[PDB]
Amino acid sequence: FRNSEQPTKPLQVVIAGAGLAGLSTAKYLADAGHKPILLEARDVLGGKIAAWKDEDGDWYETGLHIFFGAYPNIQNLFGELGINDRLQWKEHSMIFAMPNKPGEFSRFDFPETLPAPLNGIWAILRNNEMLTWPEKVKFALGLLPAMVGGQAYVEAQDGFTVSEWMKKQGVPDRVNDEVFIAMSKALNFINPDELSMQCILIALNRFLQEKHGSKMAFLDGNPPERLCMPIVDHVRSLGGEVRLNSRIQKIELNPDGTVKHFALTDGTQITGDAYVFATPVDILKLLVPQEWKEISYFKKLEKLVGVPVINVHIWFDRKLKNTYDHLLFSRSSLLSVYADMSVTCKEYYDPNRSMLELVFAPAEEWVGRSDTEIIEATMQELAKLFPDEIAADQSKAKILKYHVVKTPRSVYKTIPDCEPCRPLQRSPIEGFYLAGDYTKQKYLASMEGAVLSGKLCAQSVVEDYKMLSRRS
Amino acid sequence: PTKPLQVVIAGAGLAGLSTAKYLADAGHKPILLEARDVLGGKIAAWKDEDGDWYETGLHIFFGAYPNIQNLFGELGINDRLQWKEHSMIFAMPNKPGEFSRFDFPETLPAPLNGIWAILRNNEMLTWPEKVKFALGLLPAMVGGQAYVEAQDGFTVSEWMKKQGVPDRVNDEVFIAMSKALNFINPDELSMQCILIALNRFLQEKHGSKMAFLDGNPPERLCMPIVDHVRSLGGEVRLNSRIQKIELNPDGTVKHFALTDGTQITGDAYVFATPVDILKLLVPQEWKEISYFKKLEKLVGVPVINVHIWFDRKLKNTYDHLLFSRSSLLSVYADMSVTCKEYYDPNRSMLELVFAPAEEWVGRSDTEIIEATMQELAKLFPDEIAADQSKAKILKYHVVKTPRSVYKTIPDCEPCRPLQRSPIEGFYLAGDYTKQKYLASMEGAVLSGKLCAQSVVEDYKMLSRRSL
Amino acid sequence: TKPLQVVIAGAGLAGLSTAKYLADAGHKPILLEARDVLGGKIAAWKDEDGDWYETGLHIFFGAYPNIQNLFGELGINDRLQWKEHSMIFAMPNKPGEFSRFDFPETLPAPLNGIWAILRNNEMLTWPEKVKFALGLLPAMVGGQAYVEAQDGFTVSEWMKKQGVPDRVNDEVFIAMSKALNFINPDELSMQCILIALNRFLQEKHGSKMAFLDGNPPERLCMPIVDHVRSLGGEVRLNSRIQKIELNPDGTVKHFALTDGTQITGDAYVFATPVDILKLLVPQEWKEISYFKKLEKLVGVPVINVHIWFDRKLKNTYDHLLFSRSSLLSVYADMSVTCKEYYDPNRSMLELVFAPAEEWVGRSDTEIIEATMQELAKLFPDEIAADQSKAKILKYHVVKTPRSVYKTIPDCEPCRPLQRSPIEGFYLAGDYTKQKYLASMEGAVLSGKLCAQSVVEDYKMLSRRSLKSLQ
Ligand SMILES: Cc1cc2nc3c(=O)[nH]c(=O)nc-3n(C[C@H](O)[C@H](O)[C@H](O)COP(=O)(O)OP(=O)(O)OC[C@H]3O[C@@H](n4cnc5c(N)ncnc54)[C@H](O)[C@@H]3O)c2cc1C
Ligand SMILES: Cc1cc2nc3c(=O)[nH]c(=O)nc-3n(C[C@H](O)[C@H](O)[C@H](O)COP(=O)(O)OP(=O)(O)OC[C@H]3O[C@@H](n4cnc5c(N)ncnc54)[C@H](O)[C@@H]3O)c2cc1C
Ligand SMILES: Cc1cc2nc3c(=O)[nH]c(=O)nc-3n(C[C@H](O)[C@H](O)[C@H](O)COP(=O)(O)OP(=O)(O)OC[C@H]3O[C@@H](n4cnc5c(N)ncnc54)[C@H](O)[C@@H]3O)c2cc1C
Ligand SMILES: CNc1cnn(-c2cccc(C(F)(F)F)c2)c(=O)c1Cl
Ligand SMILES: CNc1cnn(-c2cccc(C(F)(F)F)c2)c(=O)c1Cl
Ligand SMILES: CNc1cnn(-c2cccc(C(F)(F)F)c2)c(=O)c1Cl
């Protein structure tokens, strides 16, 4: 769609935040023939996908990011930039750890010959160590009405927690604790007793819609260089501007209530025909002008609050003999998903030294604790996953170095009844627009959600071209 | 053809005989040269002093052998195949003398007849084992050609573990099937081999149905092909071993030099010999071409075919093939019951496949017969004793083939050559060549049909090269 | 903007040249050779004893501008061993004796040629010289339109019409006809001889001859392959094209190889001999004028004989020799003329056996016997048919029953341009429309002309690539 029409006069759109939402807004506005001015607060691109190179030349990330087959807007973007080969697709499997049997792992293998949802049904049927046959029947009974259900049905489930809905549908409490604790922490870094059922249903839709919807991929290197730079190069080649260390301090308003300019941290005033806030909901809420604060659209945002998360990186002296070229569900009380980045990531490949990147969730009682306290808790959990290779007192494998990245306000906490509060990309303020994973879009608080919100934002701006050009 | 091609074929096995048959049908002149004084190759048989036949192997014809069915029909010898009951009879190693079977109902179509057979059988698989086995195999049977080719990287034992098929099922059922198809255990055999064999059970209704030839293969099967080739102007010559592939200065074939020095020439040349013999006869100037260099992976597997004539007629026998489920033996049959020409009402003869034979091809005939009698004492405990206390051996025949069919180990499929070689005028035939029906009689016949097809496709280029 | 992927069938001089100039233009050629040797009709093979034997005795001329350019571009000019500016002919009437046409290096063209004929007294009488000069003067003064008009006559026919004595046609032109197309003047087109005689009047050293310093696959074909590969091009041996698979509109879908492999590109080139192309032309193309005309162009039989003798011949030349034999054409002592084939105590004779129509079917021993009988006339005090004198250590007989197209009269309108009426399909080879005959120069020029036509159609070939992508 972002090819049609060539503007008489291109719009100058000021975008606050160069995360995937801001980068996507800038990409599709540039494709439409407009001039985006992307202003990033930090000295790094990507936001919640940002990474940094330390003194030894090793990268550490904000988080462990997994790309799914059921990410259509991400697939389109990678294809449009011709970087499809930068996604390292792994085996169609879901490998889970055994808390009862340390060092042992169980898995759900999706046959490449069976279509969706048969490959999924088969994976559950074939697995014998994570679910009993009666549990499998009760689980299938509980989920069948949900999978047959439409979009109206999944929206109606936003009033329940995962634990609440599973009990109502008769799904055994052991299934919710065995399988769904892992899935809840993976999607929103919180347990099923807090997470909205609508979140799990959009995730389970990956398993029944497309055949490879639930198939996983790792980026071949650090996201700022391998993903963010191709978008920046594309935006700049079409006349767009991308500026780092440009934090917006204030949204200055005209007497009628519309935006006058975006005042930067050094006082610099940036103007445009349209203004976009592609910042996280927490930062936007603090920067909303007093005169907007009582408008329903901005007042509803009080429900959407960032969830704490910690991303731990540990470089070991040895190469671990028992590892996978995949993502692993630790099924730990302290950890969520983890991966041996020296095996899964191309740019992070090392044949004699293995690095483990792990998501530490729930992180509410841990974001305040010291890095050594977090590493100790991680090593204690790793001694359960690698009992013959990793010991907490470094008796076996030894830590060369570590990197603990804390995000106390990451993605919005997808608790029940957040969906009516989620704003559309077009705001009731003429000339002001919103972008970000938290905005109204159907693919959760994810990389796909961020990119889609950007596409939806750019779409709303080009739709209002006539009104935005006359206002200039 | 304006002018018929003279095609020189080396080896009168089923591949060479098939190449000659279909080239003669196309109106060309095949010259089939056989090294030995017998036709058939790995299906060859010999008549001893007492007038009794002994074979290279126990051969079973399947319903899922379309090119074999076509050939028999074309020669009008369909009645020479003795189709047995649609059953799979297996011995019980734990219960000596006892047998279990998978009966395929003739009213149920494929794969329902198969599903029923497994469901009905209660002594070879437990109900949980049946479920895990069905789960493990269902994605595979639904899979296409690209899927089965992707399984060539795994052994049978490896793939069964991955798909969650119980280890007891792999040891109970698949040891028997692996030794039957390629004379090796599932820890060595490629999974692609088992998947092509299991496709017999789900494609056609009678695909897994078995048949015995009504007599010795040289007379009952090879002679009808020879008579057909000769009636259309083709030549079939025994005791004509090719000693050398003589080349022209450009690298193409000049002639085939025989053992007595005789030079045989043609417009096209075919090698329908086993891969082991071809590898030794490849000229030095061809040896580094990918097509011929890849052949190093394909090596013949040892096998032994034992024949034992007993003084009595065994009271407990079948008009069928039996899976011994032995560590030394593979499939066996009472040929005095199953084969028409070998029928004897007072004297029963047992033809048994001795596999794996790696540690046995070097051993003496008496050592092999002793091991066979010790295994027969487990299958017939009230009729056969190793010290000949019960039934007594009148005579025996031990036929050893130390390099039979290629050992279908994982990753052999990319090495398998097409019937058309990169050398202009030179072609290959044989069960080892690129064809979808394994190293079998069907594979041999299909490779022959595919070879003859490639020669007639290149008629224009082969006729111009002659002048 | 985006380099074209051009699939070329055949790594002869035409295919190698097409690949070389497409790589120079910044495109990606994929050169597929059917055999395990490069060069085609210039291919050679090393036997067990380490001695090379060739498809033919190849002579490079000064009047080969595209060959000179290629050698210069690859920096291998020193690989051509230029011989004396002479034309040495044998005397059939006087066995062992030789006559020659010496071209003075002080006289320019065609004066050096006129002088050579005037100075020679044993091959032409003074009246014969006058009648020959009279008969040829209108022809040498004539333009390109004139030489094309002579394609309707045989050499024997035109010589009789222009009043050139019948003895001149039999003495001088039998040798020249067999040298250029391995056929006698009663069959060869006069246009062929006129393009050859143009070597003698255009450039001073046009008629000067050179031998390659070694085997052509290593000394000439490898430098081209190394150059193509260094610029991103692909060269693959044992890749015979089995079928030209077509799209529903008639254009090429892919080239199907002998091992089943399907090779695709933005453009497709057939640098194969005309005989092989004619057999591979799809049925739907067979009635198009361009491909139907090719029925006239048929490969001519030729035999290249190599004989290694026990002794080094005392009476030999560091040159090419015209045997003026009824069975043989040109010959050379390769132990003298070729650098890599040099041997001081053992001499090797490489001889062209033409006309070969009645000989390609005969045995190697039958051919060697006929060659030894003819060599007993050229070396009567050194070689005897019953090996009484010099003895054969070994021999190599290379038969090409369909070599260069038989340049009989009226073949010129049938010769195709490098750009075919099929969009994306192109032709290369000595038989295609180019002015330097069925020669090494013709092959290289056709390659240059093919690569030129492909780069000229870059815009149309790049757009067609993306239209199919949709
Ligand atoms: C530990 C972790 C693991 C994750 N795993 C996955 C996964 O497996 N799969 C998946 O799909 N998603 C995953 N995500 C989520 C994903 O990272 C986010 O959904 C997405 O990147 C958010 O996009 P965004 O553009 O809306 O916000 P952000 O990426 O956070 O971008 C906002 C940007 O605005 C900038 N900014 C802030 N204030 C200002 C200001 N005043 N002026 C200017 N700029 C400003 C920020 O610096 C930032 O660059 C994970 C996230 C984390 C933290
Ligand atoms: C014990 C045993 C049991 C078997 N059971 C079965 C079964 O149940 N079902 C089934 O389908 N298949 C079975 N087979 C396999 C089957 O026999 C073969 O797949 C098939 O016969 C091989 O065909 P072929 O023509 O390619 O090779 P071959 O039959 O081996 O033919 C090659 C021929 O070339 C000849 N030759 C060799 N060297 C030269 C030379 N230099 N010059 C000229 N001729 C030469 C040989 O003498 C031989 O006749 C069995 C094989 C064995 C040994
Ligand atoms: C005896 C002899 C003497 C000669 N003397 C001279 C001389 O003195 N001077 C001179 O200038 N010229 C001479 N020539 C002629 C010269 O060799 C040719 O004119 C020239 O080499 C032909 O070039 P070409 O590339 O078009 O064809 P070729 O060199 O014949 O190349 C065609 C190539 O295509 C390959 N091919 C065929 N089919 C397929 C397929 N299906 N798929 C893929 N590849 C395929 C062939 O293997 C070959 O390599 C002589 C030739 C001979 C035989
Ligand atoms: C912060 N959002 C995230 C974070 N992780 N995953 C995720 C990663 C791996 C595995 C899974 C799961 F399979 F559980 F769905 C989800 C997401 O799908 C989303 Cl939407
Ligand atoms: C040497 N090849 C062989 C040898 N035997 N059988 C065979 C014979 C009897 C039973 C079975 C089985 F039922 F196991 F497939 C296979 C083959 O199907 C092939 Cl392909
Ligand atoms: C097959 N083509 C050939 C073959 N040989 N010569 C050739 C070689 C030596 C001498 C002469 C002659 F002097 F006669 F022209 C021609 C050619 O000029 C061409 Cl075009």
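In order, the residues displayed for chain C correspond to 102-571 in Swiss-Prot numbering, which applies throughout.
Even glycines carry a Cβ here, placed using N, Cα and C.
Pulled from Swiss-Prot, these are the features on record:
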type	residues	note
BINDING	C:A115, C:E134, C:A135, C:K142, C:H159, C:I160, C:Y165, C:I342, C:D531, C:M541	FAD binding site
BINDING	C:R300, C:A539	substrate binding site
MUTAGEN	C:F162 to V	Shows less than 5% activity of that of the wild-type. Confers norflurazon (NFZ) resistance. Remains flavinylated
MUTAGEN	C:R300 to T	6% of the zeta-carotene forming activity of that of the wild-type
MUTAGEN	C:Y506 to F	5% of the zeta-carotene forming activity of that of the wild-type. Forms 9,15-di-cis-phytofluene and 9,15,9'-tri-cis-zeta-carotene as the sole products normally as does the wild-type
MUTAGEN	C:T508 to V	5% of the zeta-carotene forming activity of that of the wild-type. Forms 9,15-di-cis-phytofluene and 9,15,9'-tri-cis-zeta-carotene as the sole products normally as does the wild-type
MUTAGEN	C:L538 to F or R	Shows less than 5% activity of that of the wild-type. Confers norflurazon (NFZ) resistance. Remains flavinylated
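Feature annotations (Swiss-Prot) mapped to structure.
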residue : record               : contacts (Cβ under 8 Å, 6+ apart)
C:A115  : FAD binding site     : C:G141, C:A372, C:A529, C:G530, C:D531, C:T533, C:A544, C:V545, C:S547, C:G548, C:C551
C:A135  : FAD binding site     : C:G111, C:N339, C:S340, C:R341, C:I342, C:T359
C:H159  : FAD binding site     : C:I143, C:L313, C:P317, C:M541
C:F162  : mutagenesis position : C:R300, C:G307, C:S308, C:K309, C:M310, C:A311, C:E542
C:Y165  : FAD binding site     : C:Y537, C:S540, C:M541, C:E542
C:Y506  : mutagenesis position : C:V375, C:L398, C:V399, C:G400, C:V401, C:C512, C:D531, C:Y532, C:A539
C:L538  : mutagenesis position : C:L281, C:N282, C:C293, C:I296, C:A297, C:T508, C:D531
C:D531 (FAD binding site), Cβ-centred 10 Å count of other Cβ atoms over all protein chains shown, is 28
Secondary-structure category, per DSSP, in which C:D531 (FAD binding site) falls: coil
Counting across all protein chains shown, how many other Cβ atoms sit within 10 Å of the Cβ of C:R300 (mutagenesis position)? 19
The answer for which recorded positions (C:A135, C:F162, C:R300, C:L538, C:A539) have a CB under 6 A from ligand 3 is C:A135, C:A539
Greatest Cα separation in angstrom, residues C:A115, C:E134, C:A135, C:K142, C:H159, C:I160, C:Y165, C:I342, C:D531, C:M541 binding FAD per the record, works out to 31
Recorded positions whose CB lies under 6 angstroms from ligand 6, from C:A135, C:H159, C:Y165, C:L538: C:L538
